[PDB]
Amino acid sequence: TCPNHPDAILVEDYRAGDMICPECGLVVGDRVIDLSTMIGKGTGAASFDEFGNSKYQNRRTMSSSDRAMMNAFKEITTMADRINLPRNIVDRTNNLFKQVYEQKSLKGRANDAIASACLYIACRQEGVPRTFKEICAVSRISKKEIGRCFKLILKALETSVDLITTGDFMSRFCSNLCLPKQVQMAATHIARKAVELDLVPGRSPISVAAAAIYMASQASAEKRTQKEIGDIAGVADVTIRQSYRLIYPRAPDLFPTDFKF
Amino acid sequence: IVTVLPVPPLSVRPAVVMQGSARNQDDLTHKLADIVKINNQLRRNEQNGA
Amino acid sequence: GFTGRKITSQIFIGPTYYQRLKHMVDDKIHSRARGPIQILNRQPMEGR
RNA sequence: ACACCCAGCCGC
Ligand SMILES: [Zn+2]
């Protein structure tokens, strides 16, 4: 906006305090620059009525939709703190919840269902997915409702999510089972080889992941029982035996180069 | 006795920065929003008839 | 040290422990010439 | 890139 120089950008000098031209040094503009309330408790007793009650208190109207969003965010925070999620996933969950709530398509379902569905979406989109059963453990909602709500969120908000692979769950399962790094690497190699070689058509990745856990567990000094595997994975012991008896042939090929048998 | 409340201009109660997209307002702006809300509520409730 | 002459007052000299404090002068020197101003009143801002 | 609040510290 420099005179005598049409179409000239002005360098803003936050130290010298001016707006300055890189052809002639003129200055345009002499200097540079740079909803509610709460009513608390009364201090003096002069505000109290004959029955007390202080006569002056916060009405806290703040619309209905803002109240719904605030309760939903409280539910998201107290849900994600239980499995100890980092706050980036919480903020992404809040972003998805606000987009869904302003999309105005899922009024017919409990806000808590949309909340846990957005938690699942945000856990998926960071490359650290949780299982549906892990979300169901820290939520008051059945697996059917969260599945249907997840199906409606992906249909409505028009986004694509990456398909889960077995290797994402391996670190959480081994670490929560307190297994060392060699067990981690061996189990991940077993899971990825079993996926790629095609022993398991249409099997869920959670079952073969826990099967790889059982592989790496029943080959070293430390050993884990079927019940512990089902406790940490959520898959039933029958499903572990199904995956065991179907993965057991061609065992040395699935193992890595060295494991110290 | 006041019957009209003079709202101060944006120079008296300007908006401050933070990271940027906040554009936080002065405390006078927030209280005046509250004043306008309560005054509008009273003005409608005068003929709504509580 | 300048003229090489003896000082006719025998100076008390010796080792003594000294400490360098946090307050260096390059962290305190400060000057202004029509710099930035505040929003609320258009006075100069506070502090180095 | 702020604005309050708090703390610590400097000279007299
Ligand atoms: Zn110019």
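Since chain A takes its numbers from Swiss-Prot, the residues it shows come out as 14-47, 80-306.
So how was this one determined? The header says electron microscopy, 3.4 Å.
Backbone N, Cα and C atoms are what each Cβ position is placed from, and that goes for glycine too.
Same-chain residues at least 6 positions away in sequence with a Cβ under 8 Å from that of A:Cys34 (Zn(2+) binding site) are, in sequence order, A:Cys15, A:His18, A:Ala21, A:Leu23, A:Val24, A:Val40, A:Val41. Marked as Zn(2+) binding site by Swiss-Prot on the basis of experimental evidence: A:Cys15, A:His18, A:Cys34, A:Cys37.
A:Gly153 (mutagenesis position) carries neither a helix nor a strand DSSP state and counts as coil. Experimental mutagenesis is annotated in Swiss-Prot for A:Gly153 to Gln, with the remark: Decreases BREd-dependent pre-initiation complex formation.
DSSP assigns A:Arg185 (mutagenesis position) to coil, not to a helix or a strand. Looking at Swiss-Prot, the entry for mutagenesis of A:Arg185 to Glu says: Reduces interaction with SSU72; when associated with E-193 or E-200. Inhibits interaction with VP16; when associated with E-193. Inhibits RNA pol II transcription activation induced by VP16 but does not affect basal transcription; when associated with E-193.
Listed in Swiss-Prot as a mutagenesis experiment, A:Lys189 to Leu is described as follows: Reduces interaction with VP16; when associated with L-185. In this chain, none of the residues that are 6 or more apart from A:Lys189 (mutagenesis position) has a CB less than 8 Å from its CB.
According to Swiss-Prot, the experimentally introduced change A:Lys189 to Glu is described as follows: Inhibits interaction with SSU72; when associated with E-193. Reduces interaction with SSU72; when associated with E-200. Inhibits interaction with VP16; when associated with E-200. Inhibits RNA pol II transcription activation induced by VP16 but does not affect basal transcription; when associated with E-200.
All protein chains included, A:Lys196 (mutagenesis position) registers 11 other Cβ atoms within 10 Å of its own Cβ. The note that Swiss-Prot attaches to the published mutagenesis A:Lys196 to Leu is: Reduces interaction with VP16; when associated with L-200.
Secondary structure at A:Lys200 (mutagenesis position), taken from DSSP and collapsed to helix, strand or coil, is helix. For A:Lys200 (mutagenesis position), the count of additional Cβ atoms within 10 Å of its Cβ stands at 9 [all protein chains shown]. Listed in Swiss-Prot is the mutagenesis experiment A:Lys200 to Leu, annotated as follows: Reduces interaction with VP16; when associated with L-196.
A helical conformation is recorded for A:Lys238 (mutagenesis position) in the three-state DSSP classification. Cβ contacts within 10 Å of A:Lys238 (mutagenesis position), excluding its own Cβ and spanning all protein chains shown: 16. Where Swiss-Prot documents A:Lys238 to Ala as a mutagenesis experiment, the accompanying text is: Abolishes autoacetylation, represses transcription activity, does not inhibit its association with chromatin to promoter-specific regions and decreases the association of GTF2F1 with chromatin to promoter-specific regions.
Among the mutagenesis experiments that Swiss-Prot reports, A:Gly247 to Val is described with the note: Inhibits interaction with TBP. Long-range neighbours of A:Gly247 (mutagenesis position) (same chain, six or more residues apart, CB within less than 8 Å of its CB): none.
For the mutagenesis of A:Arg286 to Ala, Swiss-Prot gives this note: Reduces DNA-binding. The structure shown keeps the original residue. DSSP assigns A:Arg286 (mutagenesis position) to a helix in the three-state reduction.
Sequence-distant neighbours of A:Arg290 (mutagenesis position) (same chain, six or more apart, CB under 8 Å from its CB) are absent. Annotation of the published mutagenesis A:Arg290 to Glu in Swiss-Prot: Inhibits interaction with RNA polymerase II; when associated with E-286 and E-295; the original residue is retained in the structure shown.
Under its mutagenesis entries, Swiss-Prot includes A:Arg295 to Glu with the note: Inhibits interaction with RNA polymerase II; when associated with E-286 and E-290. The Cβ of A:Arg295 (mutagenesis position) lies under 8 Å from the Cβ of A:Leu242, A:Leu244, each of which sits 6+ residues away along the same chain. A:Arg295 (mutagenesis position) falls outside any helix or strand according to DSSP and counts as coil.
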**Fewest other Cβ within 10 angstroms of its own Cβ, chosen from the binding-site residues A:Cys15, A:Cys37** = A:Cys37
**Prompt:** Sorted by position, what residues of the same chain at least six away from A:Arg286 (mutagenesis position) have a C-beta under 8 A from it?
**Reply:** A:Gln271
**Request:** Select, from A:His18, A:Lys189, A:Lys238, A:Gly247, A:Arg286, A:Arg295, each of the recorded positions with a Cβ positioned under 6 A from at least one atom of ligand 1; if none does, say none.
**Result:** A:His18
**Request:** Between the Cα atoms of A:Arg185 (mutagenesis position) and A:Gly153 (mutagenesis position), find the distance and write it as a whole number of Å.
**Result:** 18
**Message:** List the residues in the vicinity of the Zn(2+) site, defined as same-chain residues other than A:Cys15, A:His18, A:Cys34, A:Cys37 with C-beta within 8 angstroms of the site's C-beta centre.
**Reply:** A:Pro16, A:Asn17, A:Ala21, A:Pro35, A:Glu36, A:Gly38, A:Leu39
**Asked** Taking only the recorded positions A:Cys37, A:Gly153, A:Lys238, which one has a CA atom nearest to the CA atom of A:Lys196 (mutagenesis position)?
**Response** A:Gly153
